[PDB]
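Right, one structure below, let's go through it.
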Amino acid sequence: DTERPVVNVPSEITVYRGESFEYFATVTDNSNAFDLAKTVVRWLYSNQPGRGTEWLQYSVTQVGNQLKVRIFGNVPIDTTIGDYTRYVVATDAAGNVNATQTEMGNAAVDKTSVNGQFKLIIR
Amino acid sequence: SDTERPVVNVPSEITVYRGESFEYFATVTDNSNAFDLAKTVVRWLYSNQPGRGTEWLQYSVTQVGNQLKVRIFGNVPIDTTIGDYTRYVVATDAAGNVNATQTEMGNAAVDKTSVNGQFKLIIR
Ligand SMILES: CC(=O)N[C@H]1[C@@H](OC[C@H](N)C(=O)O)O[C@H](CO)[C@H](O)[C@@H]1O[C@@H]1O[C@H](CO)[C@H](O)[C@H](O[C@]2(C(=O)O)C[C@H](O)[C@@H](NC(C)=O)[C@H]([C@H](O)[C@H](O)CO)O2)[C@H]1O
Ligand SMILES: [Ca+2]
Ligand SMILES: [Ca+2]
């Protein structure tokens, strides 16, 4: 298997201070199998949710041949509002990833996006 | 001996504005580093055209080294419908392997999932 998985996520997810949120991303792959230990919702620098979005959580289930990545959390009242680039990073059973760290960095430089990239919009 | 598909790197969203010009770029790689540029296209699901209501969507293809470069550009009519459109970068390697087949594009469309090279044209 040399074909990488493909994530389907809303380009932008809008959340609000003092409120809970729940969104869903879907992942497919030619193999229909995934490495859940290597599937995460994270910011650019590490597998963490990120500064100012420390409360961003995720849960992974599989329904048929598709991953269902739940993107959820509760937004504290004292949150800094703004826009936060985050990523649904998914790995198939063979270790192919939807977006590499180099692809993510290149896209940030060029003000563009990679597969699985989305904006968490806090208002 | 080449069974590995070419891979398109395209922005998942291409945002454009009525009355303005736009320009984005995709790249294509392949283990063989060889392609059929004549079979590389930007198009909608059904056929080889820019798509209903988005016929002003243009593209050009070059090869720089081991990678295809696909310019995605144009001018947006002042009166074009506001909304989102699903389009595709479809590329072919020298061995005839495509990054996404018509069958795969159709199956993905009914499920509302995505294929490699699929992207959303956002008009505002
Ligand atoms: C701080 C910075 O400029 N970082 C760059 C740089 O990163 C590596 C770093 N220098 C290092 O020491 O290792 O280089 C990479 C490319 O390799 C990036 O360009 C990186 O910049 C960040 O890139 C990410 C990519 O997702 C975003 O574009 C970051 O900008 C934003 C965003 O998340 O979209 C802009 C936004 O206005 C900011 N929102 C608020 C509310 O502050 C957010 C946040 O600051 C961060 O997301 C952290 O929560 O960043 C961009 O800074
Ligand atoms: Ca795969
Ligand atoms: Ca190939």
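Swiss-Prot numbering applies to chain A: residues 399-521, in that order.
Backbone N, Cα and C define each Cβ position, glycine as well.
Quick look at what Swiss-Prot annotates:
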MUTAGEN   A:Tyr443 to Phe  Strongly reduced interaction with GP1BA carbohydrate chains
MUTAGEN   A:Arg484 to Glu  Strongly reduced interaction with GP1BA carbohydrate chains. Strongly reduced platelet binding
MUTAGEN   A:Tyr485 to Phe  Strongly reduced interaction with GP1BA carbohydrate chains
Mutagenesis positions (A:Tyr443, A:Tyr485), the one with most neighbouring Cβ atoms at 10 Å: A:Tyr485
Neighbour count (Cβ, 10 Å) for A:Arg484 (mutagenesis position): 22
Distance [Cα-Cα, Å, rounded] between A:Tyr485 (mutagenesis position) and A:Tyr443 (mutagenesis position): 11
A:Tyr443 (mutagenesis position) and A:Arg484 (mutagenesis position), distance between Cα atoms, whole Å: 10
Mapped DSSP class for A:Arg484 (mutagenesis position), helix or strand or coil: strand
